[PDB]
Amino acid sequence: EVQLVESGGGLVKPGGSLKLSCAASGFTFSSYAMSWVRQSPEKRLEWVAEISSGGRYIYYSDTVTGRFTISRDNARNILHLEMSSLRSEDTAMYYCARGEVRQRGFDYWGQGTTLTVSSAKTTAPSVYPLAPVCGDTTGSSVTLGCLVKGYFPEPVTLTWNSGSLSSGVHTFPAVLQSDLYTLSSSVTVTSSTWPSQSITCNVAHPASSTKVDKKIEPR
Amino acid sequence: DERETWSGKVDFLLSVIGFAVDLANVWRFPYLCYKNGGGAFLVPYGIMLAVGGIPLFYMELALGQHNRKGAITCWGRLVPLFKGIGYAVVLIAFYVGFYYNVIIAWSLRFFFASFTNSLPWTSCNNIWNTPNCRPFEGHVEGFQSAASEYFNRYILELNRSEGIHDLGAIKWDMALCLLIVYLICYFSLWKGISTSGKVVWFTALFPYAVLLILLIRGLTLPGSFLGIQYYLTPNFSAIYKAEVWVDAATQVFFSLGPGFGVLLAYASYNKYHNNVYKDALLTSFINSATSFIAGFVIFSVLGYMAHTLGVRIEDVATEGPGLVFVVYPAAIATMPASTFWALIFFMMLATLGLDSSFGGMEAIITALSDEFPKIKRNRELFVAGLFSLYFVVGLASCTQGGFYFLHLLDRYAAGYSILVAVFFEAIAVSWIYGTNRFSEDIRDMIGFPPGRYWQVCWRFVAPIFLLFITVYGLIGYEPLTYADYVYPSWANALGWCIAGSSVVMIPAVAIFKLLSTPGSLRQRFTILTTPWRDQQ
Amino acid sequence: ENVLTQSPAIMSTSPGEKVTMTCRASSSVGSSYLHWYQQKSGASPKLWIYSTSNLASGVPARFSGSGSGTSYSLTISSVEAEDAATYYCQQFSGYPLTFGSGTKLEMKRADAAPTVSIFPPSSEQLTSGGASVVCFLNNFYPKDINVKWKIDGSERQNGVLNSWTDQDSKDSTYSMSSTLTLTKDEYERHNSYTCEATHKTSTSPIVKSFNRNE
Ligand SMILES: CC(C)CCC[C@@H](C)[C@H]1CC[C@H]2[C@@H]3CC=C4C[C@@H](OC(=O)CCC(=O)O)CC[C@]4(C)[C@H]3CC[C@]12C
Ligand SMILES: CCCCCCCCCCO[C@@H]1O[C@H](CO)[C@@H](O[C@H]2O[C@H](CO)[C@@H](O)[C@H](O)[C@H]2O)[C@H](O)[C@H]1O
Ligand SMILES: CC(C)CCC[C@@H](C)[C@H]1CC[C@H]2[C@@H]3CC=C4C[C@@H](O)CC[C@]4(C)[C@H]3CC[C@]12C
Ligand SMILES: NC[C@H](O)c1ccc(O)c(O)c1
Ligand SMILES: [Cl-]
Ligand code: NA
Ligand code: NA
């Protein structure tokens, strides 16, 4: 019933500034204190700021004070976070959490919104299809691959045969190396299905308005 | 603002317990039970307590701890348009000081009178007695009991005064007793809550030592169970009559003293994150619990009086100073080791009152020390001057007709004044400051907001609870009279000026600074309804 | 700042066993202010236990809490697979609000050797100027695995990218991808490429190779 939706925030250059928002629905927003909690890429939870029910009491983390401004709009049921002079350390997924009673905790969290603070430049990925080498075969199932190399920032979304094929797929999380992400994925299917039916890799990188499909052919 | 703080939390709890528990817990609550259906009286008493009393009690405790200032500064920073509320509350506390302590003097006078082998108020053959004296209480107006004549003809000498005009001589034994109470109050409120909060240890706890002794002594007397019967046996027929609901409502309001300015001052020295909600519920319960325990101490001896001493229960189940200075001492003087009971009983009465005096005076000292730094710098001097004005003017109550003067203040100093003051306190808090803005302040202190129960009581019940009192209090109004004496109509007016000198500060101050700020009508009705902290 | 340290950081358990994790604070915390959150791989945190001992709504009864002062603990009576997650404690009694370092609870299963697959550079990539030969090591247990690349017979240690998957929610296995990247010139100046995987399940490594002809 209660819903929190973070929004805004993507790539920002160091020193820049950006503004996050949280849409509240399902409860009397004006009656509950709200906090922002971020989770670094190293998966560490860190509280950043809290604003009281009527905005008259505001607390900040030491690591953010002076640069971030938390604010409230009980008329439209929106929570904001104004960030300025950002640094790479601020890169994280920013959560919007409800927490009126200190003795009960944060009883509702949003889906999160990601902030990447980096002077790196956006780039689209090269998507290469991975097909086995002529040899053994002679197995019930074979495995194919798809290499998404050298993109930025996150994220990219990868599916096989537009989502029809899901069982037997491993999409490994991306790994940053010198300001460029690489990401791979593998599918395995019974020999009686490939190359009988066509198997295609569908990569999507909205940051660079990329949308590519790569059919795996055994050349 | 490096405000000091209670050296320990018990200093605050006992200070609050002490201010709340006073003679009214002994000489009014048990009487109301006996008069309004015994145990059944607890139904309207508990309801008025849960729905009107404890809410308002809780409210002021939270305001004091949150705004961390005395009464004048607090309401000024809360809503400026009603800063007069703080002035009314301080003036009312000032007036009641002129008569509340002389009742403590009476206790010392009787205390020093008990250092004897046989108590004086026992027999009817003394220089002060009349031929119409009788050994124990009766029900004919012209025939007083031995203890009545002692209190009236020897201690007070009230028989030599024709009314408020004829005051007469100054009983210097009473004046000496009055000074001994202001001396005790001085070196207690002397250097702030640093020592205040410690003296309260003896004055707030000693009454429970004596209540425990007298409770055993009384319940082990022939006929004591008969007293417990008149005290409690239910008769829920009383619940139906509206006179018992206003009786419960009024006793609950005046026994907790919510919005009197002292709970505010006491709480303003707490640490900002003290769980003042747990404090309000704890102390408010201990107050009513003490009244309940006291009713057994009283009526156990009352039944003993009616069973062994042969008197009508209606002739000794009285209220007010008559019960503690006439009826109960009479029974004490009739039991073995009377000198011991008399000495600890009158000592209990004394320590029951001191606590409440401390609180009323601190309300003034703190409220002024927070609004005029000249006072805060010279604390020892201010109270020295305050108590001196008290004592000097108090000599008019150590006179022979002092009771007539003191009786006047009792019915006018704070009687209706404090009711309209607390009504505006509730209106200001919930409707002009805002219950949400107030609940938000409590959330920041104790970590959670007040429930909707407490919010509904602050916003609708409290104002109705207080009107329910003031309305029925005006409906039962009759001119001032003690026994056959009718106060002259000029005295009846003198009291209304005392009643108005506090309440007028509310509209008066609302008019003064309503013109002292610049802007439009609405632009100023909002510059004077914006809280102080909402300015930074 | 009141730093809360949790131990262990990772811990495996077979369904049915009893699990306990601890949360040690650097400063005393009021029992009424210590809370626990559960975060599943890929989702957002969910309030799990508040005031030390109270289960949040929807939290099954096999979860319990206890502690006081500076030592608290979350305890699972009989762990189920749906309990694999990271658990964060948190104190709400002092600013700044601080979360614990977290305990990651993973499921224990029987050992399983990986199924390795080697993939030579895509034809598209070879024309862009580069050459990446990737290698998948799929569905193995436990999580620790070691990969080694050889060009001809000499092993190549430089220019590798390894990635692990989270523990699979169906068969509780792990998978790992490893990509070797060279220039097209360097790649076409060699013959056979080899992907050796070392794992606890085998005494000697699983090998997969290919020559740039077949
Ligand atoms: C003979 C003497 C001991 C009489 C003593 C009676 C009172 C001590 C009892 C009787 C009715 C009780 C009240 C009954 C109902 C409540 C509502 C309750 O409100 C709540 O719901 C608490 C949770 C919340 O709303 O935040 C707070 C306690 C209170 C005032 C109780 C306070 C203690 C009261 C006044
Ligand atoms: C530790 C320091 C204490 C500070 C000083 C105490 C101040 C109180 C003074 C009260 O004055 C005395 O009160 C006695 C109380 O009764 C009177 O005794 C009167 O009553 C006695 C019996 O109670 C009789 O024996 C006496 O003759 C008769 O004077 C006595 O006359 C009177 O002067
Ligand atoms: C039947 C009667 C006589 C029993 C007497 C009950 C007495 C002992 C009760 C009533 C009020 C109680 C006090 C109320 C307040 C506190 C603060 C608490 O933090 C310490 C205990 C303390 C100081 C209590 C001590 C016990 C106490 C004094
Ligand atoms: N219950 C406390 C008693 O009513 C009281 C004592 C002294 C005061 O100054 C006061 O306002 C009230
Ligand atoms: Cl009472
Ligand atoms: Na009282
Ligand atoms: Na008292």
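So for chain B, numbering is Swiss-Prot's, and the shown residues are 25-161, 203-601, in order.
Any Cβ shown, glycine's included, is placed from N, Cα and C.
Taken from Swiss-Prot, the feature Na(+) 1 binding site covers B:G42, B:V45, B:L417, B:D420, B:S421, and the record attributes it to experimental evidence. Taken from Swiss-Prot, the feature Na(+) 2 binding site covers B:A44, B:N49, B:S320, B:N352. Experimental mutagenesis is annotated in Swiss-Prot for B:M72 to F, with the remark: 3-fold increase in sensitivity to cocaine inhibition of transport.
Here the features listed in Swiss-Prot are painted onto the structure.
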| residue | record | contacts (Cβ under 8 Å, 6+ apart) |
| --- | --- | --- |
| B:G42 | Na(+) 1 binding site | B:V265, B:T268, B:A269, B:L419, B:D420, B:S421, B:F423, B:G424 |
| B:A44 | Na(+) 2 binding site | B:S320, B:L321, B:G322, B:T348, B:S349, B:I351, B:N352, B:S421 |
| B:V45 | Na(+) 1 binding site | B:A269, B:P272, B:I351, B:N352, B:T355, B:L417, B:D420 |
| B:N49 | Na(+) 2 binding site | B:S320, B:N352, B:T355, B:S356, B:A359, B:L417 |
| B:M72 | mutagenesis position | B:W310, B:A313, B:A314, B:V317, B:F318, B:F530 |
Surrounding the recorded Na(+) 1 site, with Cβ no more than 8 Å from the Cβ centroid of B:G42, B:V45, B:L417, B:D420, B:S421 and those residues left out, we find B:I41, B:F43, B:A44, B:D46, B:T268, B:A269, B:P272, B:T416, B:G418, B:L419, B:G424
For the recorded Na(+) 2 site, whose residues are B:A44, B:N49, B:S320, B:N352, find every other residue on that chain with a C-beta no more than 8 angstroms from the centre of their C-beta atoms, and list them by sequence position.
-> B:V45, B:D46, B:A48, B:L321, B:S353, B:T355, B:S356
Of B:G42, B:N49, B:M72, B:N352, B:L417, B:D420, the recorded positions with C-beta less than 6 Å from an atom of ligand 4, in sequence order, are none
Cβ neighbour count (within 10 Å, all chains shown) around B:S421 (Na(+) 1 binding site) | 23
Taking the Cβ of B:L417 (Na(+) 1 binding site) as centre, how many other Cβ atoms lie within 10 Å?
-> 28
Around the Cβ of B:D420 (Na(+) 1 binding site), how many other Cβ atoms lie within 10 Å? Please give the count over every shown protein chain.
-> 25
If you draw a 10 Å sphere on the Cβ of B:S320 (Na(+) 2 binding site), how many other Cβ atoms land inside?
-> 23
Secondary structure at B:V45 (Na(+) 1 binding site), reduced by DSSP to three states | coil
Identify which of the following recorded positions, namely B:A44, B:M72, B:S320, B:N352, place a Cβ less than 6 Å away from any atom of ligand 7, and list them by sequence position.
-> none
Surrounding CB atoms that lie within 10 Å of the CB of B:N352 (Na(+) 2 binding site), all protein chains = 24
